[PDB]
There are 2 protein chains.
Amino acid sequence: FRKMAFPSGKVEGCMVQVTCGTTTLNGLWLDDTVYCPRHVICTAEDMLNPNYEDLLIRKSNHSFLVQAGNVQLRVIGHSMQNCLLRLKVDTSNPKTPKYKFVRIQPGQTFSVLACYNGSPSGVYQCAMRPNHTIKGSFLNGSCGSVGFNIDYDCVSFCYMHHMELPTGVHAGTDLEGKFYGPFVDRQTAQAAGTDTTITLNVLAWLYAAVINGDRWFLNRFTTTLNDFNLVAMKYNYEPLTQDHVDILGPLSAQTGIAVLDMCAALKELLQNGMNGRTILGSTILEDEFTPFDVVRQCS
Amino acid sequence: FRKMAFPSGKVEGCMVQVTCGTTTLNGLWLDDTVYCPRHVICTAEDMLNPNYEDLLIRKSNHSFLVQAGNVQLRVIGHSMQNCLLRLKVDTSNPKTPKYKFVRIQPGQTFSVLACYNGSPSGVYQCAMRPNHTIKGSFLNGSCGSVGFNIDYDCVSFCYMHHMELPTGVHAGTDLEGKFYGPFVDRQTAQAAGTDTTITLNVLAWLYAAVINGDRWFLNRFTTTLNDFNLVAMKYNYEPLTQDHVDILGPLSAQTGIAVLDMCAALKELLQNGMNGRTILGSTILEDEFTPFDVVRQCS
Ligand SMILES: *CC(=O)CNC(=O)OCc1ccccc1
Ligand SMILES: *CC(=O)CNC(=O)OCc1ccccc1
């Protein structure tokens, strides 16, 4: 039916306000550690060409203003962890959930908790683009906002926000501090690669459209899989592996609609276009729903 | 930028599992009270033509299985409150936030917390339709899911889910138990009125599109306001009052684009269509963003 993010509860109790100088951004507070982007130590004009390890030297424990809502936290140690600033604190988080750090593979979706000063503002779901970018909302002071999944009752942190590219797309790192894609914490000529459509997702969403009583785009047409990929190369789509076909199986078996039949339906949708019509109240093709967050939705 | 629901944290700690017989649905737990739909006392075939007050008589305090996660709650009293079942409990909610009950006027948006057995599953934002319906996701056991706003740090409960209409649209009540629109907790021939577009919202979203660097739909054209409404009557749109014009003012003043100019832009968009183009990565016209959750987004 609708695009839905994960419950934000467990992550909300982890959001803190890390301020350094006139720089003030969000941070994640797990046990006696607080993570945030290492550019909090930078000033506006140091984002030109930054010497992070040397700037980090100027700083000492008293330079950081960690604020758990209203409780001000005593920072007892600072250390750089790639692009993230690791801060050992006095008082470990009592609200800390069971957590894991994951580096999600492109095409995978997660929920973002938008924060502006260490208190949550809103929550939405996006997807890791094949060119390693994200399409969210982040104005001033939103760096530090995290991205995550919740399986079972376990929080998998997989994103922190660092920068917006001069085209309106967003870039960041996992919780180890390592960037997704070829980007660096620096304001220089940094382009984004061409984006391709997450084919697998379009297919999964098509099944959800069928689940929901929208089946006009269907046909007794099938496709080889070798020919479909030619059509995909034509329309900036990701190609289809057998591994994509495999766990579309569960979805195929429910609706009794073969995967190759669904590709044939897609193939036609791209080639013919089928104007005026809407799939799940949308003319555009939706690639930000993984198979897993489709089975999960129903139910 | 993106559609974003409110943080679910404060509401999550309020979700409980109210089961009665083979009927099991969600409930809201505030202080020593637990709310849920009064159809939990009904059996499958009692939804045909239900005699609620008479069925409620068959029930006593021991008939209800309230489950705060894993802690089973002792229900000490039952009473009907219009379409909601009010349950006085042993143990009042320690996680209860500051809360208010509101009956939002149509066109207003809120966040839903989807629940399936008294634990939160996902969260998304929708809008109260002019015909008093909602477009969300609710499979079996999702009745009891609530809708809400968070201003300040104060939770305004404004929706609970009751039923899906045989067209895929959703109907429910405020937290007083009074339905939105002409619907009743009963499986009979209950149609939905024709839906109209929330004009005011389209306008606010257009400003956000301008905020975000998308300004192709603009012109030095203006419109009387008396003529625009004629165009609106033509396209199943809500008409424009002076009260709509008034608090589009703040948005108008920021972008320097007059409201009547924006209506002229809309007027053209509906009449001409302007094919192929996308506004904020969408061809469809978006009416589920109120002015308030646009100013709030930025920022
Ligand atoms: C998100 C913030 O409010 C703090 N950072 C910011 O506004 O952008 C600075 C920047 C980071 C990386 C590259 C270029 C500029
Ligand atoms: C949401 C539930 O899982 C419990 N109710 C339900 O499935 O629908 C029953 C019903 C309610 C109102 C009108 C008709 C049928």
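For chain B, we keep the numbers from Swiss-Prot: what you see runs 3243-3541, in order.
This deposition comes from X-ray crystallography, 2.7 Å.
Cβ from N, Cα, C; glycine included.
As recorded in Swiss-Prot:
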type	residues	note
ACT_SITE	B:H3281	active site, for 3CL-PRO activity
ACT_SITE	B:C3385	active site, for 3CL-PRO activity
VARIANT	B:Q3429 to P	In strain: Isolate BJ02
VARIANT	B:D3488 to E	In strain: Isolate BJ04
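Mapped onto this structure are the features recorded in Swiss-Prot.
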residue : record                            : CB count, 10 Å
B:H3281 : active site, for 3CL-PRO activity : 23
B:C3385 : active site, for 3CL-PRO activity : 25
B:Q3429 : variant position                  : 17
B:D3488 : variant position                  : 10
Which recorded positions from the set B:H3281, B:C3385, B:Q3429, B:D3488 come near ligand 2, judged by a Cβ under 6 Å from any of its atoms?
B:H3281, B:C3385, B:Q3429
Compute the C-alpha separation of B:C3385 (active site, for 3CL-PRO activity) from B:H3281 (active site, for 3CL-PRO activity), stating it in Å without decimals.
9
For B:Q3429 (variant position) and B:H3281 (active site, for 3CL-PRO activity), determine the Cα separation and express it in whole Å.
11
Could you find out if DSSP has B:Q3429 (variant position) as helix, strand or coil?
coil
To the nearest Å, how far is the Cα of B:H3281 (active site, for 3CL-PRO activity) from the Cα of B:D3488 (variant position)?
42
According to DSSP, does B:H3281 (active site, for 3CL-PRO activity) sit in a helix, a strand, or coil?
helix
